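Everything on this sheet refers to the single structure shown next.
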Amino acid sequence: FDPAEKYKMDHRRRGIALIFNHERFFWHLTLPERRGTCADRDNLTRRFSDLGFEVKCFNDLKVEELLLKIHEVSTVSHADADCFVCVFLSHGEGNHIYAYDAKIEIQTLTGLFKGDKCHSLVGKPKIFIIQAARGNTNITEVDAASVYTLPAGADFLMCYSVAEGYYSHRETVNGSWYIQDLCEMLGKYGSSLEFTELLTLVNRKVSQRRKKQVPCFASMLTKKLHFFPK
Amino acid sequence: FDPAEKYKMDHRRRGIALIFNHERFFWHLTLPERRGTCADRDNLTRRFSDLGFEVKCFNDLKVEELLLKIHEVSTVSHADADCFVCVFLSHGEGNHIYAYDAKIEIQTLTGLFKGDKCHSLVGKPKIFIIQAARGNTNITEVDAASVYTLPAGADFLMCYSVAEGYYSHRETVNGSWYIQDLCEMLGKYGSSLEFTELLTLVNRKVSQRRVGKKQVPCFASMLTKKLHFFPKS
């Protein structure tokens, strides 16, 4: 037994980074447009590519398209990948996020990646980053925390933009406070720091911008996680 | 801005470690006793004293008694302490935990320590540790997970014995797997390693015991600096 063990991160590829960007919604869903969410999308895809990830963005899928896509990635072989990143940029409530047209419960999504129905990912980090609250040239919009900040399973790392009782801020040009600080830290420390250290650094950054916003992460990781180049 | 900034842990005292131990309950509650919770209580209490905490254990308090104690603490000054620690060992459902006689919402207890109601702690780590799940020689009991693993506010670290979809194990003589292991890591590394680093080691040790269903622990961190318990001695 060794206190400094790391996840094996020397497979051939680093892995897929899925990004579900949601800016607009069915009309009858009566949800606000999330202006500035593109800032985030592109930001993250820059930051994640730099780390070696194959980034795949999807904007405004309806539930069925979204379900089809995430099942399509959960059945390919992740045998020669390091880990798996998945990102949601939407509105949400309780334990649902919104596609363009309806809500899906998060656990049906993350569930596709437990050891059960994805053997190639066992023993590997699975990172879910949720930027999802409840609403509602550069302006600062404020949504209320609403998505319950909970986990998902062995070797998962749930990353929440804002916890219960706080508020998530989003600038209409620059993007979400939390995605900005996350990307800025990935910019500087992605390649050196242990991923959760980095996440505590984002905790300090966001909570220091002047209704506080205070992020949160839930870790069920069994090892230290670095993204050393390659 | 420093990436290796730590919490200031050089105060006069390390702080207080509350422990609420619940072994039995009022009988019109129809809850199993928690045989073994005593080793848990006693194990935690050795280790947290070794780290310099003033441990304070209470057994089987009632809702009214429990609220008293805990307000009592939230109000005494903490300006000369590093951090605060709370442990709950008991039964729980949802975002509720059980005293002797009735459940309590977990957030009236934690929210008692948010900046606005306890400024002596603002800026300092607040750690809550929760062994709580739903209950049915050295027999080994198996509870289903029930308490919502969710955080509180700034500078809080929430620690859960078990996360949704898994089961908490308790050995009648030995104690809870979760505590058993956490105490072992605190033993070997508590004074060296960073606490979340140590927490993730327990995640590994725990998710690797068998006997036919898994236990997987969970911590939710809203800490903003690194957290160490370097010896003061």
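We're sticking with Swiss-Prot numbering for chain B, so the shown stretch reads 31-166, 187-261, 271-292, in order.
Here the Cβ of each residue, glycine as well, is placed from N, Cα and C on the backbone.
Pulled from Swiss-Prot:
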- B:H121: active site (ACT_SITE)
- B:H121 to A: Catalytically inactive active-site mutant (MUTAGEN)
- B:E135 to Q: Increased stability (MUTAGEN)
- B:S257 to D: Phospho-mimetic mutant; prevents caspase-6 autoactivation (MUTAGEN)
- B:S257 to A: Abolished phosphorylation, leading to caspase-6 activation (MUTAGEN)
- B:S257 to E: Phospho-mimetic mutant; loss of self-activation (MUTAGEN)
- B:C277 to S: Reduced palmitoylation, leading to increased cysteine protease activity (MUTAGEN)
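Feature map: Swiss-Prot annotations on the structure.
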{"residue": "B:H121", "record": "mutagenesis position", "Cβ contacts under 8 Å, 6 or more apart": "B:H52, B:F55, B:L61, B:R64, B:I127, B:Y128, B:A162, B:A163, B:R164, B:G165"}
{"residue": "B:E135", "record": "mutagenesis position", "Cβ contacts under 8 Å, 6 or more apart": "B:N125, B:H126"}
{"residue": "B:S257", "record": "mutagenesis position", "Cβ contacts under 8 Å, 6 or more apart": "B:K273, B:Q274, B:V275, B:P276"}
{"residue": "B:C277", "record": "mutagenesis position", "Cβ contacts under 8 Å, 6 or more apart": "B:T199, B:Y210, B:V212, B:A213, B:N253"}
Assigned conformation of B:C277 (mutagenesis position) - DSSP reduced to three states: strand
Chain A neighbours, filtered from mutagenesis positions B:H121, B:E135, B:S257, B:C277, Cβ-Cβ distance under 8 Å: B:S257, B:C277
Interval of 9 unresolved-in-model residues, reported as the Cα distance (Å) from B:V261 through to B:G271: 6
From B:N166 to B:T187, where 20 residues lack coordinates, the CA-CA distance in Å: 19
